[PDB]
Amino acid sequence: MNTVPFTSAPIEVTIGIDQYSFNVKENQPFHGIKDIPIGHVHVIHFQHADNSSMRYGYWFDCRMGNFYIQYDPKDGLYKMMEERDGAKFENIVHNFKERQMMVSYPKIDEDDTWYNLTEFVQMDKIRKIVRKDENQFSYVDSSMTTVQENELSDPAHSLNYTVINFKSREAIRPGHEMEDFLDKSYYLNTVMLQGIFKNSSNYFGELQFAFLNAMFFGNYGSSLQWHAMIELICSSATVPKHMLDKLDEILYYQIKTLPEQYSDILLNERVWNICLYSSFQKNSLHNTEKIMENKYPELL
Amino acid sequence: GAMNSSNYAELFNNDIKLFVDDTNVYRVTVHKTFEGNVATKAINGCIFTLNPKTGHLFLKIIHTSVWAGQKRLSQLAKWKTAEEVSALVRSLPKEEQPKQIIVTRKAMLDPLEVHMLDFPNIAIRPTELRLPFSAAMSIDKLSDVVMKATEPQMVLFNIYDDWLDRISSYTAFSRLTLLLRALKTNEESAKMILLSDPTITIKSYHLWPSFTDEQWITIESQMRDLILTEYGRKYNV
Ligand SMILES: CCN1CCN(c2ccc(N)cc2)CC1
């Protein structure tokens, strides 16, 4: 188990760690989060009690270094940093644990939710979407725009998701206009899977990362990418059977975890009704269709 | 954006534009089979592609052989239309290619946009006008060349005959849309109006009769009468 210590908590803030969250009061004796499962990426995220505007956070993998949080009073935010002195870090953590000033990552033993939400998410791929090469962890917030959003304004602070555009020359073979627009299997299998992502695991990893940024930060740009990647699969007549079975599991757990009160802005009625009821794959997503119909029958 | 009554004079400026109407591309007769089921028989159709400033009409005749062995013909017809319009543009010299294509039905927007991806600078636009171009097959010479075609064929017409020698393109388009609205609402009456006087003829190289300026005013008034009438006969007013 790993630990992310906090130097201090000078401003009142709601802190999230993956799907968990807790409230820290201004100048409360909080010195971080312990018992974090090794083997998964994680996200630690923040919403200040005074400016609910800008949710922000950090994706990280404890196997890639020793990370801690320290508030910056000039930039006005909690910042992740790496401690290179390993003995200094072990000493810090052990003292904070001895004084019991840390919250425990509160995982139920039965509970596979976080695994199921991050199965294909890799830190190395996150760092290519979020370019900040000097750090091992990646900052994301509510306002960051995507590369595709900037084509329709600061490039260093963008989410470089893979661009998907159904009315584009990349998506449409000359002479197969109708075929390729109405059946996107060419674009899915040749252009994106074989050509760009290389395999379905990387495709699913970006899809899962986009969903998590949409849910945790309200990133609209992440939401468009998430919906686009679902729609490209559902609108392909020819999809490997293992990919469809895995997509059904992925989406099931995403819909299960979504806050009921955020479906109004996080779910797009069009894509979902098309995917579940009109598309080639309308009969291939049994688990997802069942939870959607029992949890969000209004949208449909 | 969408074309409507507000931006109506834009049709007659000097930016090349084309209307595309697909309503006569896929045409069928519905009939009973020997078993008492219903079946369709396709008949020849046409794409109606019109420059409203010049009157130039690119009439692409759609021969029934293009449907042989195909499924979902109403959907295919939209894509066939877009393929043929795209081929037409590519065949024109750069300085004759349109800067906008206005489709009369919104279902043509995605098929035409996908076929024109090579032409990012040509705007594809819908319209809120309810234009009467479906009635093009009520023009006898247009119907004749469509129904006689034995193979795919493009035929070029000027749907304004020589009117632009005497009137503006705004006025010519208004006359055309009035004539076509009439033919659409009551074809028999409309055609009686246009031919009643045997002394007024249709030149071999024209589509409409050779009316004087004064006779066009009479004609145009008779078409307005017809359209308002039928609008009573229809709504009892
Ligand atoms: C009732 C209004 N709906 C409009 C569509 N919807 C939506 C959700 C996500 C994205 N990326 C785009 C759109 C929000 C809810």
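If you go along the chain as it appears here, the first residue is 1 and each next one adds 1.
If you check the header, you will see the structure was determined by X-ray crystallography, 1.5 Å.
Here the Cβ of each residue, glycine as well, is placed from N, Cα and C on the backbone.
As a published mutagenesis entry, B:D21 to N (Swiss-Prot position 1853) appears in Swiss-Prot alongside the note: Reduced growth at 30 degrees Celsius. Strongly reduced growth at 16 degrees Celsius. Look at B:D21 (mutagenesis position): DSSP puts it in a strand.
Under 8 Å, Cβ to Cβ, and six or more positions away along its own chain, B:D22 (mutagenesis position) finds B:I47, B:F48, B:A77, B:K78, B:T81, B:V103, B:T104, B:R105, B:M108. Listed in Swiss-Prot as a mutagenesis experiment, B:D22 to N (Swiss-Prot position 1854) is described as follows: Reduced growth at 30 degrees Celsius. Strongly reduced growth at 16 degrees Celsius.
Neighbour density for B:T23 (mutagenesis position): within 10 A of its CB lie 21 other CB atoms from the protein chains shown. Under mutagenesis, Swiss-Prot gives B:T23 to A (Swiss-Prot position 1855) with this note: Reduced growth at 30 degrees Celsius. Strongly reduced growth at 16 degrees Celsius.
If you draw a 10 Å sphere around the CB of B:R105 (mutagenesis position), it holds 16 other CB atoms from the protein chains shown. According to Swiss-Prot, the mutagenesis experiment B:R105 to K (Swiss-Prot position 1937) carries the following note: Severely impaired growth. Reduced growth at 30 degrees Celsius. Strongly reduced growth at 16 degrees Celsius.
Cβ environment of B:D21 (mutagenesis position): B:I47, B:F48, B:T49, B:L50, B:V103, B:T104, B:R105, B:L131, B:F133, B:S134, B:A136 lie under 8 Å away, each six or more residues apart in the same chain.
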